[PDB]
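Trainee: Got a structure for you, questions after.
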Amino acid sequence: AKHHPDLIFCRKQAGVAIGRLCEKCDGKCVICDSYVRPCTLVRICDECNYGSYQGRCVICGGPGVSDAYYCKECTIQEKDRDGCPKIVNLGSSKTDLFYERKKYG
Amino acid sequence: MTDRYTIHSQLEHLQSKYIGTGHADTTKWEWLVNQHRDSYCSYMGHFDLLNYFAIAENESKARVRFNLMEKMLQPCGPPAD
Amino acid sequence: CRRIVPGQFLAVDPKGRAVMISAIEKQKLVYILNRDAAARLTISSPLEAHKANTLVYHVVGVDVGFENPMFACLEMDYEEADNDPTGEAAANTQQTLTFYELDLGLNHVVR
Amino acid sequence: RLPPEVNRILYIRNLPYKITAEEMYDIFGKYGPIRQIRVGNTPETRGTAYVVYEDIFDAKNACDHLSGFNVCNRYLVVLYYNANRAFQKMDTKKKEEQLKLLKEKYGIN
Amino acid sequence: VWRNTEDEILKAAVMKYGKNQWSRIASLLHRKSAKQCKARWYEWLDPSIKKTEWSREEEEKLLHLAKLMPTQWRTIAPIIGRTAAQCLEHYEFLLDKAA
Amino acid sequence: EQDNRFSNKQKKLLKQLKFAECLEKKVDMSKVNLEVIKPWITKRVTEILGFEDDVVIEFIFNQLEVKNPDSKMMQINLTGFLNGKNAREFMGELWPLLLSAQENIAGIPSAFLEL
Amino acid sequence: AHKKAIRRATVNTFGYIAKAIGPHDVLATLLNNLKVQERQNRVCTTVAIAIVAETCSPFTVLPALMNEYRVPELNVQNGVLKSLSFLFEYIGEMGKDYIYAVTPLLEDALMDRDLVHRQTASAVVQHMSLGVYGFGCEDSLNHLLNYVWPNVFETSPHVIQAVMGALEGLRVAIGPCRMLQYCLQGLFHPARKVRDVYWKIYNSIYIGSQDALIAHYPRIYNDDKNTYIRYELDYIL
Amino acid sequence: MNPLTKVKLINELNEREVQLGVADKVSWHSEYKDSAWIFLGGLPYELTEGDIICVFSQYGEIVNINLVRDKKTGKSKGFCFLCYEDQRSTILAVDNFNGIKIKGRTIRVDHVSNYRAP
Amino acid sequence: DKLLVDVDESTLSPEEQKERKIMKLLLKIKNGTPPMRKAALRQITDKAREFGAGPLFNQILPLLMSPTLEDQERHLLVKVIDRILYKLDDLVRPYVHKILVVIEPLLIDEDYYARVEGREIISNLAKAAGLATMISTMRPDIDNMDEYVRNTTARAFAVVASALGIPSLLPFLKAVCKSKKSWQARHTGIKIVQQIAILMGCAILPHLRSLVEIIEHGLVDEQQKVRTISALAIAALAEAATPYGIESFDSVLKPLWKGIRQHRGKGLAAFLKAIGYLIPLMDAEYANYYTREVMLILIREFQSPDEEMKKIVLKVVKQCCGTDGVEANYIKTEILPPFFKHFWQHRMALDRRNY
RNA sequence: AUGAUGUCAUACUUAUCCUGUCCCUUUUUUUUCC
Ligand SMILES: [Zn+2]
Ligand SMILES: [Zn+2]
Ligand SMILES: [Zn+2]
């Protein structure tokens, strides 16, 4: 997302499987990282919906609870045409916070 | 060093992903030829510019489309080196 | 009307199974269409046939009975003609008809 | 019964400069056979010592016992060595010929 | 430790407030305690701390005293007019250049 | 594919490499018999690396099988196992041998015709 | 609260009571936030002010905000700039009424010494132009683009990335003919820091609207051994 | 998966039971109130019934023992069945001997539901 | 230890030794406050190429070999090794095998985040150092005696093949699987293929035919371990290539169905897992016959005590007797009574997966 | 009318953080016997 530049997206061909977000992350656009005006639905790459990953939070990786949408901006500038936005790197943040957790308590 | 070669990889990959972008050492020739080739695909697209040329010359739209796609191969003369 | 985004050429295979949509360069897609339970129409996810530096003069489906569908697209490959400072490969570069082919078994598209 | 980091390789700090190797061979001698001993030379290594017993058991005995020894108004630092890397090749030639000696020697194969 | 910024704020705060309310003062800077402010001021900051090198006579007195009253630096340091820290390290330094 | 921060070491090495001389005559394998050639390769490498290495052998064989082998890529892929200069050599001696067997009518190389 | 759902709900309730009573009371208290602990936030108060101004139409608040822009304290100037950003993102199409009002503020930010004012002012322009898409307010967007452009040589990632965002927003709102006219002279500059920046911008255009760019390229004279002019475009009928 | 993992299994099972602190009547052993036969596996190819009984008597008396050796060469196949006198003893043996190292070979011990008399 | 004594930097005329000294900022990275950590990390990221690989790794890897490594320290060191890997791009070519010899354990460990880290950084190292380097370097581990390294190698290979795309690496595989010196090589080859399928999943379809050709030659081999592991491979392939690809497996079926009747113990468990996954990929008629055949054997084994026997039959029942093309009362009568008698036991519950 | 380097602290930006989660790590001398 716009906030950790170390993150990556799948960027293969979109498909027909809709994308879902955890209850934790829910309520936002995936890219413009805002919280408003959902216009259109997300679609994800075939691999990025294969396997156990049926119904996972694109971002948080967790349980699918709702649908994932696109802000009015991103759909106006057509940033919504770059295929799977599935993030195929976990990122340092989750790792480090879990590690400090295991240390502390 | 690091800047030059990571931006070089990013520009070579972004270009091989989008035909026709540029990078800090794009030469006049590649710029101009990508710009022709896009003009050509767009004349064949817009159903109408085709009518304009096919009336300006006196050819028929099939022959016009054919000559465009003939030229898209090497439109601005042969390369420069 | 972009260069590498498909839409210009459209082809379908006679027995109705697959449609392919192709750009003028570098991108071709294939969708499969199957009747559902209520026999309403259903569309697959796109397959992919990308191949760099290749114009396409015309695409058309080939008729085969319920076998793998084939699409047979005129072509031409400008990549080397780009690097012929003399101007030869502009001539002596003749266009190659090339039967692509869906592969229902493995679910992809092979030249 | 051994914690498997114990080794016949010991590493020793807080060494009096220009101690006699005689003195030292004695010190570590009450503990077991000394396969070899080396002392640092450069000012950085001058004053530290790698001491190699010929037995893991005298090794552990020593490391556990003389640990914290008072020599020349200072306590002695002992440690187990982490021989975790190498600095030379293994000399295929000599290895191969000594092993040919062994194989023809006991007519194994 | 102390940074020159905290140091300057200390100077000004003291000259305004007088030497007696260290609570208000330490309330001012973050990550500073009233005990520390008091200590630092009397130790280093206050102008009466004479900051020069030791005279020969000063070192005579120091050495002689630290021989007279072993290890009592907060007893000595008033007698030669420096802090316990100055007397301490500087006696260490004389002792090391001797040996 | 996914990342544009790491450089394709294929293109990089293809640029900065020192290749052999005759690796540019295209060669197909349909024009050729192989099991005549193999023992040459077998003994050759067995000499170069001074022992037997089944996986290296089969590596070259499988590299050779497609209708058009890439001599540049096979040069590179061997550079690891061989000395690197021994790579360019072994190429400078094979590739022409394929040229020979491919100009032949039977598909058999000339030195092995004399032999 | 170190959780986010809490802060979220908080802001939404601030909107609700604003509706309950009337914008002025809550807005005055919200503005009294200089709340040093900057992020973890006074930022969420910024969002709250945005929702206030949105739910009861921004007639009311915009004078209060533009007023606060005077209080010489930094974090509160930046507060008003952010709140503007969110304001325009939230209300969307209605900016066609307040853009004339707001500009001379943004002008003032874009022409000052520090990066935080320029980075936050650039966010504003992005959202504003995306909201005014298609309504004919282009002259003022064009003027704001003239102030935005010179930051294009900059280093701190947050400001360089805010600026690039602003530029593509302005692309959809001004057209690409404009951005292309701005981007020409440096495609081939002798420097290389500039040529880097300019080719980055010109790509970000060409990827979008690479079709519109057809009727916009300049006419470039052909030399001896090539032919660079497209004549099919002036076949005269 | 190779059998030492199947020792890991039973030991993890026990410790998990203690971990949840669950009561004995609902302890996984409880499903075999009806068997005094316990399976031994991984025995070295050398142990004979003398040594087996000697060692495993440690929790009671043995009613029967059957050590499957290959009849054609007579040699031990390395696994056996054991009938203790009283279920409780088998519970103890399953707890305590699952994982002991005899002559290097870590033996695995378990209950047996429907022991087949050969 | 060096940091204990002190000496002037000029006197440290071995300016590489000066470099080493200042490099022992590593200690600040290891132990130290968050700000020490951040500043040190920036230091090293940007002075990376200035330092160069040789010193860096020669002074890092001993740490990672420490028996007394805790968790934080470890993940910290992997953080750095990653960042310097992103700066030094080629210079690692001499140091790959070292990097693997240390990273590999992260591939097999109970921590989840440790697995994902180690896997990712091997991907990155594979992308950085060129393929030919990876291949030539970590071949000799295939044959290596100790199984620990054989196993961890197979896993690593699968990762790198994901990074550099299968059709590149395929010929090397084909060589390994049909090696002839010793069978451990073949076993590790087949293991590689298993781990690929497991890892990449549906990215496999276009190569399924080639893979199965590679691997089936072990389905019949007289060695026992190779047969078992091969069957597990086939099952992994199928579970990835769900409904598709059956025309590619057609070549391998009969040996499966041959071995299924007449095997005992282990091979039975494996071959059962394979046919299990295959069944849904089949077509309702072919598959219905095959099904009603297999459910015969299946019934027989509910009462087996062996663990993986029980687990395999669990998953299989799910698939076969959960197919569209079967009937209510058949299941209701012949399957349900034994199923519920045997499988519902408190020992199941206490296990994690079986749950 | 400021260069750089600075283990120089303070400001400041990112609605980033601060709850997410451990499920395919199970790896070896085939070995549950009517
Ligand atoms: Zn968005
Ligand atoms: Zn995807
Ligand atoms: Zn989430």
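Here Swiss-Prot sets the residue numbers for chain A, with the shown residues being 2-106 in order.
The deposited model was determined using electron microscopy, 3.4 Å.
From the backbone N, Cα and C atoms, a Cβ is placed for every residue, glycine too.
Below are the features I grabbed from Swiss-Prot:
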BINDING   A:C11, A:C46, A:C49, A:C85  Zn(2+) 1 binding site
BINDING   A:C23, A:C26, A:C58, A:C61  Zn(2+) 2 binding site
BINDING   A:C30, A:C33, A:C72, A:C75  Zn(2+) 3 binding site
MUTAGEN   A:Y36 to E, S or A  Alters the structure of the presumed branchpoint (BP) adenosine binding pocket within the splicing factor SF3B complex which may lead to decreased binding affinity and thus affect pre-mRNA splicing
MUTAGEN   A:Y36 to C  No apparent effect on cell growth, localization of SF3B1 protein or formation of nuclear speckles. Alters the structure of the presumed branchpoint (BP) adenosine binding pocket within the splicing factor SF3B complex which may lead to decreased binding affinity and thus affect pre-mRNA splicing
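Structural setting of the listed features?
Mentor: Counting Cβ atoms from all protein chains shown, A:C46 (Zn(2+) 1 binding site) has 23 others lying within 10 Å of its own Cβ.
Under the three-state DSSP scheme, A:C61 (Zn(2+) 2 binding site) falls in the coil class.
According to its DSSP assignment, A:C75 (Zn(2+) 3 binding site) is helical. A:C75 (Zn(2+) 3 binding site) is surrounded by 21 other CB atoms, counting those within 10 A of its CB over all protein chains shown.
Contacts of A:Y36 (mutagenesis position) defined by a Cβ separation under 8 A and a same-chain sequence distance of 6+ are given as A:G28, A:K29, A:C30, in order along the sequence.
Following the DSSP three-state reduction, the secondary structure of A:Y36 (mutagenesis position) is coil.
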Trainee: Which residues, in sequence order, are found in the same chain with Cβ within 8 Å of the centroid defined by the Cβ atoms of A:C11, A:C46, A:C49, A:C85 at the Zn(2+) 1 site, excluding those residues themselves?
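Mentor: Apart from the listed residues, the neighbours are A:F10, A:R12, A:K13, A:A15, A:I45, A:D47, A:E48, A:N50, A:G84, A:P86, A:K87, A:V89.
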Trainee: Which binding-site residues from the set A:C11, A:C23, A:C61 have a C-beta atom lying less than 6 Å away from ligand 1?
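Mentor: Cβ < 6 Å from ligand 1: none of the binding-site residues.
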Trainee: Could you list the residues of the same chain, at least six apart in sequence, whose Cβ is under 8 A from the Cβ of A:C23 (Zn(2+) 2 binding site)?
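Mentor: Expected: A:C58, A:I60, A:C61, A:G62, A:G63, A:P64, A:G65, A:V66.
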Trainee: On a simple 10 Å Cβ count over all chains shown, which one of the binding-site residues A:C26, A:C30, A:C58, A:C61 is most densely packed?
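Mentor: Going through A:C26, A:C30, A:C58, A:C61 one by one, the largest Cβ count within 10 Å is at A:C30.
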Trainee: Near ligand 3, which of the recorded positions A:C30, A:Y36, A:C49, A:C72, A:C85 have CB less than 6 Å from any of its atoms?
Mentor: none
Trainee: Looking at the binding-site residues listed here (A:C26, A:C72, A:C75), whose Cα lies nearest to that of A:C49 (Zn(2+) 1 binding site)?
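Mentor: Going through A:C26, A:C72, A:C75 one by one, the Cα closest to that of A:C49 (Zn(2+) 1 binding site) is A:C26.
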Trainee: Given the binding-site residues A:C11, A:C33, A:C49, A:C72, A:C85, which one has the fewest other C-beta atoms within 10 angstroms of its C-beta?
Mentor: A:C11
Trainee: Given the binding-site residues A:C11, A:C26, A:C30, A:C33, A:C49, A:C58, return the subset with CB under 6 A from an atom of ligand 2, ordered by sequence, or none if empty.
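Mentor: So the answer is A:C11, A:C49.
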Trainee: Does DSSP give A:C30 (Zn(2+) 3 binding site) helix, strand or coil?
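Mentor: In three-state terms, A:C30 (Zn(2+) 3 binding site) counts as strand.
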Trainee: Starting from the Cβ centroid of A:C23, A:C26, A:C58, A:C61, which together make up the recorded Zn(2+) 2 site, report each further residue of the same chain whose Cβ lies within 8 Å of that point, ordered by sequence.
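Mentor: The surrounding set, listed in chain order, is A:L22, A:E24, A:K25, A:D27, A:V59, A:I60, A:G62, A:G63, A:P64.
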